Amino acid sequence: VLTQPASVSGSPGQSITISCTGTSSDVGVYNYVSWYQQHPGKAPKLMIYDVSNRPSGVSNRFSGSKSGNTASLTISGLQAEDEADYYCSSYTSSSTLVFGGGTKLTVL
Amino acid sequence: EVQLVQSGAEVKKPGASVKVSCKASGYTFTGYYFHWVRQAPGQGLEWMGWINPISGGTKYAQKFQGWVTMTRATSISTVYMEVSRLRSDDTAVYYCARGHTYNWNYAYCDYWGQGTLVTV
Amino acid sequence: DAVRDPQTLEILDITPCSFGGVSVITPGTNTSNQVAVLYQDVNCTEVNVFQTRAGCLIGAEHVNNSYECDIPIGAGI
Amino acid sequence: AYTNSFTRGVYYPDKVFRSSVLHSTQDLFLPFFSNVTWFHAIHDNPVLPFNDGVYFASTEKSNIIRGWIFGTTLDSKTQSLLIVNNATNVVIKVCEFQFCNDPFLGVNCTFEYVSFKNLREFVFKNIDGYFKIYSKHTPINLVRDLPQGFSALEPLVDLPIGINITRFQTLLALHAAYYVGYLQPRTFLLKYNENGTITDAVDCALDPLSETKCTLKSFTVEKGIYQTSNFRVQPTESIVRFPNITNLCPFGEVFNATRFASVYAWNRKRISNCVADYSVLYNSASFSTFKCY
Amino acid sequence: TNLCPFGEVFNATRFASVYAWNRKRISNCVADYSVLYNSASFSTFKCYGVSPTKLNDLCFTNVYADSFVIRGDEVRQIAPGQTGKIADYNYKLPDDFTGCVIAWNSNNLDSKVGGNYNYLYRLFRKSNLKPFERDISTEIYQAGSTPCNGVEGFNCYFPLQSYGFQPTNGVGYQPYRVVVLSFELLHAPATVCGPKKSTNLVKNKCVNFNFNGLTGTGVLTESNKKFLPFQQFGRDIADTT
Amino acid sequence: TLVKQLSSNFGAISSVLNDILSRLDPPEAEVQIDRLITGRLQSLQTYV
Ligand SMILES: *[C@@H]1O[C@H](CO)[C@@H](O)[C@H](O)[C@H]1NC(C)=O
Ligand SMILES: *[C@@H]1O[C@H](CO)[C@@H](O)[C@H](O)[C@H]1NC(C)=O
Ligand SMILES: *[C@@H]1O[C@H](CO)[C@@H](O)[C@H](O)[C@H]1NC(C)=O
Ligand SMILES: *[C@@H]1O[C@H](CO)[C@@H](O)[C@H](O)[C@H]1NC(C)=O
Ligand SMILES: *[C@@H]1O[C@H](CO)[C@@H](O)[C@H](O)[C@H]1NC(C)=O
Ligand SMILES: *[C@@H]1O[C@H](CO)[C@@H](O)[C@H](O)[C@H]1NC(C)=O
Ligand SMILES: *[C@@H]1O[C@H](CO)[C@@H](O)[C@H](O)[C@H]1NC(C)=O
C-alpha cells in the first residue's frame, strides 16, 4: 500500500534517507507513521512511532518525519550494523494497518 | 520483559491447513491485542489480522477473510493462527506480535515473536 | 432583587410569581354539598365571578339586597 | 368505552389493625370518580402500560379472566411474572416465558408457587422490586357496568421478584368485561369502623370540599369559611445565561507535566477565564484518590 | 428449626466477579451470627444500623446474600455514598443501607501464579449505577460518531476488564472476598429469628414481654379485638403497640 | 396535639425509644435519643 524505494545505499558516517509515499486515507493527516528495522534473519523491531518518536534504546541518529501524504526516515552517521530492511507502516481508513514494500539499506 | 515464543517450522502440501501457536509471557496476557504479520521469502511485511484475548474478538485482513482463523486460550496465555486451503504463495515466515488494545490505531505490532517458517 | 444580564449589560428586575391563600365558603354539609371559593389577595385573572377587596370570589352569585351578616368574607362583604 | 370508577380501588394500605378512627395515608390509590378504560369479552386482550401501578377490575359469571402477565417485553427476553388461576390452583411463576403472539387459555426461573354475579377487584403495584397483590371478591347483581358503592381490598401476596415492570397483559379463558385504571400517589382519609373495617374514604384531591374535609380531618364540615391551602403559580420554562466565551484551561500541561517541583518549593499556576470540563478527569478513573470539601 | 446455609455461601468454592455479582435469597432460619463474629478469621467486619451482638438476638423478615471479589485498596468503596470504579460502575449500596458487610484476605485461595484472568469489573458508562443495578451487558458503548458494529475499536472497548491478582503483589493489590448482608423489614412476620428460647406466657400480671423482638412492659390479658388474618400488630394513637 | 407529637421522629431513626435502644450500641443510641429529647422537650414547653 505504501511505496518505498527497494534499495538505498551509503558509506559509513554519511546521512541516508528512506522515503515512504501513501495517500490521504493513510499517510495524509489524520495519520501517524511508524518505522520498523529488520536486521537480516531476525524479527522486525519498532524504530519510530508517531511520525518521529523513538522507543527507548533507539539512537538519536534515526529520525522520522512526515509531510502531507509522504513520510521519511533519516539515518545520520550510518554504521555497518544499520544494514537491514526498513518498513514504513501506517493506519489506514480508520480501519486497517498497512505496510510499505520495504527498503533494503546497504552499507558500502 | 515481554516474551513471545512461537511454534517451530512447518511444511505442508497445497490444500492442507496449518495452525501456528504463540505463547506469551512477561505482561498481563489479556490486556493487549495480538497481531499476526507474515513475510514471504525475500518479500515485504503483510498484516494478517488482530485478536482480542478478551472474549475472542477478531478482525482479519480482507484478502484472507474466509480462510484465516485466530483463537486464544487465556489459561495458557497462547494465541493461535490457522490458515486453511494453503497454496505455494502462503510460504512465509509467520510472526505473532503484541500490540495496543485500542482497535483503531497506527503501528500496531510493537513486540514481535521469533517467527514460524511455513513452507507450502 | 435585580441582576445584570451577563451577555448584554441590562438590568432586570426579578418579581416572584403570584401566589395566595385559598378559602372555601360553605354552609354545613348537613344542608348542602355546594361551595364558593375565595382566592385571597389576587385578581380574577391568574385564576359567576365577583371581584372583592378580599380577593377573587367564585361560585357566589352577586345580589343587590343587603342583609344581616352570615358567613363574613371581608371589607363589608 | 369508559366508565366511572366512583369510589372503587381502595385497599388496606398496611397490615395494622385500627378501629374507630379516620386515618390519613398517602399511597397509590385509584382516584375517585376517575375514568377507567372499559374492555369487552363478549361476541379484547391488548398490552396496556403499567405506569406506577394498576387497578384492574372485572365482572364475572363464569370465571373467564384467569391470569395476568407482567414485564417489559413479555417475549422470553426478560423475566415476566405470570399468574394463572387454572380451575382451583393459584400458580405463580417468574420465568423468562415464551408467550404466544396472542396469549390466551383454552377451556431462568427464580420463583414458583402453587396454592354478573361476582366483582373481582385487584390492585397490582411495585415498590422497590416487591410485587404487591390486593384483591376483593364480592357478590354483585349488575351486568352493565361497575356497581356503585364502597368496599376495601385486603392484601394477599407480596412477591420479591425484582422485575422491572412497565407493561402488562391479561389472559382470557376461551371456549366478562374488565377495566383498567391507574394508581396515583393520592392522599386518602380512610374511615375505619368499630370492627376495623374500612367503610368510607375521602379523596383529598377530588374537589375543594374534599380538601376541606381532609384539612379538618373529618367527614363532616360545620358552616363557615375555611382556609385549606396555598395557591402558587407554576413556572413555564428555564432561562440559562452564562458569558459567551471559548478559551479552555491548560490542565494538559499541568497534570500531564513532565517535571514536578518538590513540596517545600511547591509550584503555583494561577488560572482563569476558561470553559472547564472536569468530567474528563472525574470519569478518567486513572486516579487513586479524588476528594474535596 | 431450619438453619441458614451460610456454609455453602461463605465456604463456597467458586465466586462470580463483581459485575456479575451473585445473589441468594435466604429466609426461614434460626441464625447464629456469633459463630462468624467470634471466628476472628475476618480482616474486616462492619455494618450500619445494628450492632452485631444486638442483631444476633433479633428477628428479621427478609435477608439477601451477595458476594464478589474486589481489590484491597478499593474495599472501602463498599459503603453508602462512596466513589470510585466499583461505586460507579460495578456496585453501589443505597445510602440508608441496613445490611452488613464483611471481607477477608483470600490470597491463599483466589490468587494464582501468572495472574488470574477470571474476575472482571466494569469500567465506563453513560451514567451512574442505580441501587442494586446489575449490568451484564458487554455492549460496546459508542462515544464517537462512526458506527461501532460490535467489534472492539477506536471507540470505547469492552466495559469489562480482569484483575491481575499476582500473588507477589502488595497488601492492597491482592483479592479480598466480600459478602454483603441485607436486613430489611416489612409487614410480614420475621422468619429468620435468633437462637433465643421462648418462655411460657403469664396472664393478668405485670410482665416484661418480648414478642418477635418487640419489647415492652405491661399486663397481658385476653381480648376481643378481631384482627384480620394478615394483621399482626394493633396500635394506639401514640403509635405504641 | 401534645399526645400525637410523641409519634414524630424529629430526625431520629424511629419515634419509638425502645426500637433505638434494641438495635444500637450506647455510642450511637445516645445520638438518636438526643434528637428525640430535643423534640419532646420542645413539645411540652409549647403546651405549657
Ligand atoms: C343533620 O342531618 C341528620 C341526618 O343524617 C339529621 O338527623 C339532623 O337533624 C340534621 N341536623 C341539622 C341541624 O340539620
Ligand atoms: C385587575 O386587573 C385589571 C387590569 O386588567 C385592573 O384594572 C384592576 O385594578 C385589577 N384589580 C386588582 C384588585 O388587582
Ligand atoms: C343592581 O341594580 C343595578 C340597577 O340599578 C344594576 O346595574 C346592577 O347590576 C345590580 N347589581 C346586582 C348585584 O345585581
Ligand atoms: C373522562 O372521559 C370523558 C369522556 O367519556 C371526558 O369528558 C373527561 O374529560 C375524562 N376525564 C378525565 C379526568 O380523564
Ligand atoms: C394447573 O396447572 C398446574 C401446572 O402449573 C398443573 O399441575 C395442574 O394439574 C393444573 N390444573 C389442575 C386443575 O390441577
Ligand atoms: C361488627 O361485627 C358484628 C358481626 O359479627 C356486628 O354485629 C356489628 O354490628 C359490627 N359492627 C360494626 C361497626 O358494623
Ligand atoms: C455575547 O455575545 C456577543 C456576540 O454575538 C458579544 O458581542 C458579547 O460581548 C458577548 N458577551 C460576553 C460576556 O462575552
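We're sticking with Swiss-Prot numbering for chain F, so the shown stretch reads 961-1008, in order.
We read in the header that electron microscopy, 3.6 Å was used to get this structure.
Placement of Cβ uses the backbone N, Cα and C atoms for every residue, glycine included.
In Swiss-Prot, a natural variant is listed as F:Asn969 to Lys, annotated with the note In strain: Omicron/BA.1, Omicron/BA.2, Omicron/BA.2.12.1, Omicron/BA.2.75, Omicron/BA.4, Omicron/BA.5, Omicron/BQ.1.1, Omicron/XBB.1.5, Omicron/EG.5.1. The DSSP secondary structure for F:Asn969 (variant position) is coil. The Cβ of F:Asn969 (variant position) lies under 8 Å from the Cβ of F:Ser975, F:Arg995, F:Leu996, F:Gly999, each on the same chain and at least six residues away in sequence.
One natural variant named in Swiss-Prot is F:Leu981 to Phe, and its note says In strain: Omicron/BA.1. Around F:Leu981 (variant position), the same-chain residues six or more apart in sequence whose CB sits under 8 Å from its CB are F:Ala989, listed in sequence order.
When Cβ atoms from all protein chains are considered, those within 10 Å of F:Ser982 (variant position) total 18, not counting its own. Quoted from Swiss-Prot for the published natural variant F:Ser982 to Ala: In strain: Alpha/B.1.1.7.
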Worksheet item: Which ones, out of the variant positions F:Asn969, F:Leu981, F:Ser982, lie near enough to chain E that their C-beta is under 8 angstroms from one of its C-beta atoms?
Response: F:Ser982
